[PDB]
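This report refers to the structure that appears directly beneath it.
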Amino acid sequence: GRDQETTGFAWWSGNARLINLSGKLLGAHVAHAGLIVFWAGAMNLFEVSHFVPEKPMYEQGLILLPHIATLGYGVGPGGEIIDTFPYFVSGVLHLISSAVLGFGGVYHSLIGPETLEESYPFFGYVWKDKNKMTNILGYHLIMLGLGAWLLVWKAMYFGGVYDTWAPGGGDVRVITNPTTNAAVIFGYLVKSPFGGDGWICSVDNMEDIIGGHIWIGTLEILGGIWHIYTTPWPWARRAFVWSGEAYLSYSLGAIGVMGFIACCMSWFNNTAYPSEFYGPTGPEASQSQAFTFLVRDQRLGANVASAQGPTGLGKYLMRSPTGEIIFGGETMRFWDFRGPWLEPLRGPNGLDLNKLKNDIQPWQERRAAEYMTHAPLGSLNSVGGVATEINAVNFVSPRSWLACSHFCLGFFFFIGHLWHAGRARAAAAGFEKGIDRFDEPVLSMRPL
Amino acid sequence: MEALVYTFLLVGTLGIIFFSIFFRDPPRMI
Amino acid sequence: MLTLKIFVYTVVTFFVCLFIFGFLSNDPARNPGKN
Amino acid sequence: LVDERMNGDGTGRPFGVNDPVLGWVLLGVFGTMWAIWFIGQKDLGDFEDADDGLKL
Amino acid sequence: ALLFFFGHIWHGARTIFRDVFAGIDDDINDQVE
Amino acid sequence: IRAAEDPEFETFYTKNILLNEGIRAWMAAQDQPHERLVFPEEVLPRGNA
Amino acid sequence: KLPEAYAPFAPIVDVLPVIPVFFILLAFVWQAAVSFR
Amino acid sequence: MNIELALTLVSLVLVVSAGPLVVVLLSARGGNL
Amino acid sequence: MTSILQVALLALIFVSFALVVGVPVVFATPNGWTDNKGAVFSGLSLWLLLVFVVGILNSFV
Amino acid sequence: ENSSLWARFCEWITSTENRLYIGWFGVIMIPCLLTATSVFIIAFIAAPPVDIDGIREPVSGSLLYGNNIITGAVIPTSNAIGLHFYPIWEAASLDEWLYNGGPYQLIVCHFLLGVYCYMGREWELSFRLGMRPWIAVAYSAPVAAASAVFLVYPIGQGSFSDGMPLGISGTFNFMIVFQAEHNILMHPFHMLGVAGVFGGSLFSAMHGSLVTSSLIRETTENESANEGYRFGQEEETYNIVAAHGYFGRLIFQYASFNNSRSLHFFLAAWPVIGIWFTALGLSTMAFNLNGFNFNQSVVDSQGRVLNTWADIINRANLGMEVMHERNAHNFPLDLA
Amino acid sequence: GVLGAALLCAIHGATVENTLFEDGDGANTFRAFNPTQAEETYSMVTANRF
Amino acid sequence: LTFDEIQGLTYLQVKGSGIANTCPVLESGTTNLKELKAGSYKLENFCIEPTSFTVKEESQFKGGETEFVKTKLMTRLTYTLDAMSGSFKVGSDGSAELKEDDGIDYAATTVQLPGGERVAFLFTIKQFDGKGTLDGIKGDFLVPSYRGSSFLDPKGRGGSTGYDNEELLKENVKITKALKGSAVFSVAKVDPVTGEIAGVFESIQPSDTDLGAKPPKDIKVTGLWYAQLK
Ligand SMILES: CCCCCCCCCCCCCCCCCC(=O)OC[C@H](CO[C@@H]1O[C@H](CO[C@H]2O[C@H](CO)[C@H](O)[C@H](O)[C@H]2O)[C@H](O)[C@H](O)[C@H]1O)OC(=O)CCCCCCCCCCCCCCCCC
Ligand code: CLA
Ligand code: CLA
Ligand code: CLA
Ligand SMILES: CCCCCCCCCCCCCCCC(=O)OC[C@H](CO[C@@H]1O[C@H](CS(=O)(=O)O)[C@@H](O)[C@H](O)[C@H]1O)OC(=O)CCCCCCCCCCCCCCC
Ligand SMILES: CC1=C(/C=C/C(C)=C/C=C/C(C)=C/C=C/C=C(C)/C=C/C=C(C)/C=C/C2=C(C)CCCC2(C)C)C(C)(C)CCC1
Ligand SMILES: CC1=C(/C=C/C(C)=C/C=C/C(C)=C/C=C/C=C(C)/C=C/C=C(C)/C=C/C2=C(C)CCCC2(C)C)C(C)(C)CCC1
Ligand SMILES: CC1=C(/C=C/C(C)=C/C=C/C(C)=C/C=C/C=C(C)/C=C/C=C(C)/C=C/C2=C(C)CCCC2(C)C)C(C)(C)CCC1
Ligand code: OEX
Ligand SMILES: [Cl-]
Ligand SMILES: [Fe+2]
């Protein structure tokens, strides 16, 4: 440890003492890297320990198992469970491996050399050394580029992943033909984020999700080598701030935006987050209501096309503002929905009247009856209805836990951006301590 | 009738806000 | 309405490019601090 | 076809461009603002140097 | 009446604190414990 | 007056007067138990479904 | 659930998620031990 | 009162005890923390 | 081979509770690492011993 | 001189000698706010009535259509549009734009982009004067709050009709419909924000009283007490030890700040942290994580249910659930 | 009154805190305040011009 | 597009383009009515598509000569009837008829006049049965109530639901009766083989009545239509 009178940093801003201490700081990230793996192993074994494999997975309050189950471990057709031993392995694998990271986090933080500059020259770095930073950048682009390939190799050689758009209920599919067309891949990035377009949440097939990772696997290896052999150009010297805290706040601006995207992708995308495992989306559970309550007129035989509502709009089926046959009611706002239990009921002109009255599979209504009940709107003590719903059931969707947590986690990092990116800009200039009281600028300016 | 009385009092408030910025009493040091 | 959409794109990408090429023009040396 | 319109909200066209005059509007305005910046780079300091940023 | 309650306080506080209405004096640092 | 004679005119103000009717005609059965009043489920205002 | 050779260890595994919260509480304990120097 | 709920709470006592025990054993023996 | 595994796995927690507690005490004592250098290597390797030993007989259970 | 056309231009934007500073956030803040201001005035005065719910019953919001200041609003975008980007050119005629909820989505997109950048130039001027930069952090607490009621809440609901209208009576409907669906008063983030402003007003009434009550005698009694301060002076205008000495007697001595730099941090940190939770409150309530729900919770033996106050607040919410959007719901759940 | 006073608690607490006078050398700027000092702790001139 | 030009498209290839608001145009067919086949043919995929909505407006100007004025459409693309089906009986000299019963035979539509004010209706040709020659299928159809019976005003009034309060016109009259309109067809081109015929129509119906609070108006409709036979 240290003290305040040698560094000017109190007990609460204490981790800022080890900015210029390379070796302690290395132990600080390794120890924290242990806790991420340690949370991954402990929470996985905890959720396996309370897992009833006959009820659906999203009903039991689970968030880490559908991540493993999307990859296709112990799952069968329609979202069923075969065996829960691979869910036990990864919780065991992370938990033992965290102690290996745990020992290195204790070691370098206490006994290992506090500045690994002159002893270990490959590892020693000064924050203004630009060539060394672009090296340490460029090494990790490989380690983060190779990790993209593991998903590609597991989807093309090692059994494949859960493709929820497979016919007759989704199951595990080896994606043989990845869509690698650059015009198809980069069409998502420069697409608008508003409704009907949906910037990157609207990737609808498994053919692209692993198809995209071939790009980001290749680029981060091509880009990783680029920063090893090059230094930043003189416009990048005229643009950025080259301190230690400045590199942090650049990152905090990035992973603030990362949180808002995972906030939205777990709320809208039922392709990377399949509805059999994470539960239905908000738009899926609302569109499940009007479909199941259109089956509840076919048993009585009234005309769903001629069913006029109270406002003269159509009780069951009406027309989109771009002219398509959609559902009606207050669920008209969700007409941009697509789902594998409903897409075999759509023709050119939206969904077909002749097809809906005749060509309903029995399993499609069976899935669209669970999705009426398990709508994601709940409460905070896990009641699970509308706010005017009494203490009867105990359910709130993992989509609602992931969208709320990763909004707030991905929000304060933007406040984390505005803290450090202002402070690093100030302290590089000189006046982070305050006004000089002798030669200050405002006394040397004109009025008004 | 009152629809033009309302819009007088709205742009009347925006009048002072113009005069309170550019024609303010200039603060003089010391 | 196409005549209006080609005008907004001229307006936006004018001001967006004053932004991007404004911060590149040695903004971190536009400070009252001294060294 | 009572009226004529864009028909371009749910299409997902890149950057919202549908007429190729918009791409030249997107690019031609960009190149002009770049051209004025590149000429005026002579006044913004010459950091062709080992390490010459706003360092700390 | 409820407005005159404020008037009773303000003129009640003006009579008791009449000597220091214009701001307090220079040295009042005697009161440190 | 203008909303009385015309079923086409409304504002958020007239949408708020209906919501105040929804608070009065619903919670006052239990809120004021000294008034000993009961309500049929047809006398309280609703929308539909 | 857990495998059957592992099922007598369910009470220990229901503590394991709470452990990383106790690391931030330890850092206030240690700073009280140095008495906030 | 179960045997499962009891041994869980016995398990929580041991870990929570193990936290400050590292601090106590260095505040007495070593003196470098 | 169930009870062979359970005694081996109760043995792991006892060793880990030693290594969670004792190992920061070994580092943060003055000259405690130069003294108990080979001592910790016994405790660390016995942790690495049992984790494969528990790991191998899972195929037999 | 030898300076370029561009360098002449950059030594004017970043010039601090201007009456209002522009900066590089202000070159895209100023044309967005003047856009959003000048369209807000027109739709507050002359907007034709908007179908808000898609059921083709247009809601009036203009002063020229028999409204006053309180009932005036800029009506949100229709339910049929939802989250589709609906600019002015996608509509065939201009009146088709106005009837469908046009100028709501034009304002909010230019407003929110404007106030993200008003936060920007609060940093930028503070770098141009040598100030420490964290005023831009403190302006993020309303910016977090205004981003939620306009953008983060229509995402989780799926439509810009459920966002907040730009009107005084329009706001009051949004407060009522929200608590009917989500029970905001029984959510601890709204409890923090309520303490954020009741604490925030107390910490301004109390701090501002003691500085006035410790002013040094420099003027007469006919002259106002504000004439003792002359602008830009160096010496302190009020006794600080006397105010800590007063407030130390008032409750106890440990309950005060003697360090005035630690005081003014506490005044900044208390409401700003408090508004951050009530900004994240309805951000999490946008994704349907409502609040507490203690309905039918206190029960006795023989299976009977005792009322609490939480069952009384139920009856208020249940009386407003069945009244909002009165001609919309064809089905017995409010999923949208 | 309530929302207006919450705004004056947040600005004045932040305007003072960001216009402080450099009087110490540690970056913990709360340490540099002798409360009996005759001079003020922040710059009312600079805070005006901001 | 033709029929199988539409049918080759997937759902992603059509969503948001307004192609699905259209009726399939036909290129191959007989222009001069060669066929004259008789008997029973299944009137299938009978969808129409309007062009111009003009209203019989009682004029602003005091002169007692009514006219039809051009309008600005306020709904976006909800105006096309689709998937109405039935039987298209044909005779020998040219006598033929059509009877339809199902499908989307009604669609709501508001529209705007100059002067600012608006007017709504639901565009329907439901339960229409016209006879005659292949140039005139002139006949009559019904117009249902625009609002339902359970429709509420801004003040909580209405026939099926609602409380009350000279002003008895505004609550005691909440009508749910159906009026009558007039529809004219014309067959233009016949395909002999694939069984799909097109044509031009002209239809006329009342607008809306505010549940009996203002006298309604009558609207001319032009446009094209389409009908298959198998
Ligand atoms: C549907 C599709 C829609 C598409 C829409 C289009 C979207 C396009 C998105 C592009 C986004 C890129 C934005 C970042 C660019 C960063 C440029 C930069 O940081 O730039 C920094 C560097 C600096 O360059 C250096 O600049 C130096 C300047 O020296 C000068 O200055 C020095 C000191 O300053 C010394 O004084 C010296 O003496 C003096 O000569 C030297 O010249 C160096 O040789 C030189 O390498 O610039 C460079 O390398 C720039 C290299 C890349 C240039 C790219 C140009 C692309 C043009 C496309 C075609 C446009 C057509 C335009 C027509 C116009 C008329 C209609
Ligand atoms: C996960 C978060 C994290 C991490 C990794 C660190 C890491 C570090 N901090 Mg920071 N710190 C943190 C959070 C963190 N801190 C928080 C939250 C606060 C606010 C209270 C501080 C406040 C703070 C101050 C004020 C100071 C540090 C300092 C330090 C460094 C040396 C500490 C020392 O001398 O140990 C000595 C401490 C002990 C001997 C106590 C026991 C600690 C052991 C390691 C706990 C063992 C845990 C676990 C059971 C081990 C498992 C065994 C494993 C082998 C498997 C170290 C790099 C110091 C510094 O600046 O370094 C130069 C310093 O002065 N920290
Ligand atoms: C990648 C993450 C990251 C990293 C590495 C740093 C690193 C640093 N920060 Mg920054 N910071 C971050 C994120 C990060 N920050 C975020 C998100 C915020 C916004 C809240 C800030 C705001 C911030 C401030 C305001 C300050 C720093 C400071 C510092 C320095 C020392 C930190 C310290 O001693 O804290 C020790 C840790 C504590 C005292 C613990 C207190 C935290 C309490 C317990 C709140 C947590 C409550 C609860 C867990 C929240 C649950 C989550 C819920 C919201 C969903 C160091 C350079 C300080 C500095 O000197 O600046 C250079 C400083 O003054 N940071
Ligand atoms: C997350 C990892 C990471 C990080 C932190 C950096 C960081 C950096 N890079 Mg590196 N880089 C990376 C990944 C990364 N890069 C990868 C993966 C590649 C391979 C493509 C590169 C290739 C690369 C080159 C070639 C160069 C850098 C440079 C730089 C430096 C300045 C960048 C800058 O000014 O951005 C500011 C951002 C901009 C100016 C705008 C960038 C926006 C781009 C163009 C995205 C638009 C693409 C669009 C979607 C395509 C449209 C398709 C449409 C037509 C259909 C900075 C140190 C520069 C440098 O200093 O040289 C060493 C430099 O010359 N990088
Ligand atoms: C969006 C707009 C919408 C419509 C706007 C309607 C506004 C209505 C409210 C106006 C409020 C006026 C309050 C008092 C202003 C004031 O005291 O200025 C004081 C300044 C002092 O400036 C002084 O000027 C001096 C120079 S000199 O001596 O004057 O040459 C200089 O020495 C000194 O420093 C400087 O302070 O006086 C002037 O220089 C300008 C004259 C201002 C008086 C005329 C204002 C009324 C006319 C407004 C326009 C017509 C509106 C119709 C109704 C009247
Ligand atoms: C630097 C520092 C710090 C930090 C530290 C840390 C953070 C550490 C970490 C550490 C870690 C991170 C650790 C970890 C560990 C782990 C372990 C040790 C594990 C173990 C495991 C086991 C033992 C298992 C078991 C089992 C199995 C095998 C399976 C199932 C069943 C059971 C559970 C039995 C602080 C903040 C205090 C501050 C001061 C200094
Ligand atoms: C796998 C995947 C995919 C793909 C993805 C990708 C391919 C991505 C990429 C991405 C990218 C490629 C991105 C990029 C980005 C960029 C950015 C984000 C930029 C930024 C910029 C900046 C930040 C700048 C700034 C500045 C300015 C403004 C001025 C001056 C100063 C400075 C320089 C600072 C897909 C979708 C297919 C599917 C799903 C998954
Ligand atoms: C994996 C595993 C393990 C390990 C574990 C661990 C690693 C643990 C750790 C733990 C820990 C490491 C804990 C800690 C704790 C601590 C605590 C719990 C504390 C608390 C405290 C408090 C709560 C208080 C605070 C304070 C102070 C002192 C001053 C300031 C203020 C206040 C009052 C706040 C073993 C081997 C067992 C086996 C099983 C499995
Ligand atoms: O939009 Mn304004 O508030 Ca969301 O729930 Mn359904 O939709 Mn409407 O009702 Mn309830
Ligand atoms: Cl509905
Ligand atoms: Fe103050």
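Note that chain J is numbered according to Swiss-Prot, with residues 9-344 shown in order.
For all residues, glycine too, the Cβ spot is worked out from N, Cα and C.
Features as listed in Swiss-Prot:
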type	residues	note
BINDING	J:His118	chlorophyll a ChlzD1 binding site
BINDING	J:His198	chlorophyll a PD1 binding site
BINDING	J:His215, J:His272	Fe cation binding site
BINDING	J:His215, J:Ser264, J:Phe265	quinone binding site
MUTAGEN	J:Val219 to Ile	Herbicide resistance
MUTAGEN	J:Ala251 to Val	Herbicide resistance
MUTAGEN	J:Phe255 to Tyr	Herbicide resistance
Argmin Cα dist to J:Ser264 (quinone binding site) over the recorded positions J:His118, J:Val219, J:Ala251, J:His272 returns J:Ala251
Counting every protein chain shown, other Cβ atoms within 10 Å of the Cβ of J:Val219 (mutagenesis position) number 13
Widest Cα pair spacing in Å over the listed quinone contacts J:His215, J:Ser264, J:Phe265 is 11
What remains of the recorded positions J:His118, J:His198, J:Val219, J:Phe265, J:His272 once a 10 Å Cα-Cα cut-off to J:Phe255 (mutagenesis position) is applied is J:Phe265
DSSP output for J:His118 (chlorophyll a ChlzD1 binding site) maps to helix
Whole-number Å distance separating the Cα atoms of J:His272 (Fe cation binding site) and J:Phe265 (quinone binding site) is 10
Cβ proximity for J:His118 (chlorophyll a ChlzD1 binding site), under 8 A, sequence spacing 6+, ordered by residue number, returns J:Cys40, J:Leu41, J:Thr43, J:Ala44, J:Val47
Cα-Cα, J:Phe265 (quinone binding site) versus J:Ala251 (mutagenesis position), nearest Å, comes out at 10
The residue listed as 'chlorophyll a PD1 binding site' sits from J:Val219 (mutagenesis position) (Cα to Cα, rounded, in Å) at a distance of 31
Apart from the site residues J:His215, J:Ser264, J:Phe265, the 8 Å Cβ neighbourhood of the quinone centroid comprises J:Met214, J:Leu218, J:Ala251, J:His252, J:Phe255, J:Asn266, J:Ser268, J:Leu271, J:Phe274
Using a 10 Å radius on the Cβ of J:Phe255 (mutagenesis position), the other Cβ atoms enclosed count 17
Those binding-site residues in J:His118, J:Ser264, J:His272 passing the chain K Cβ proximity test, under 8 Å, are J:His272
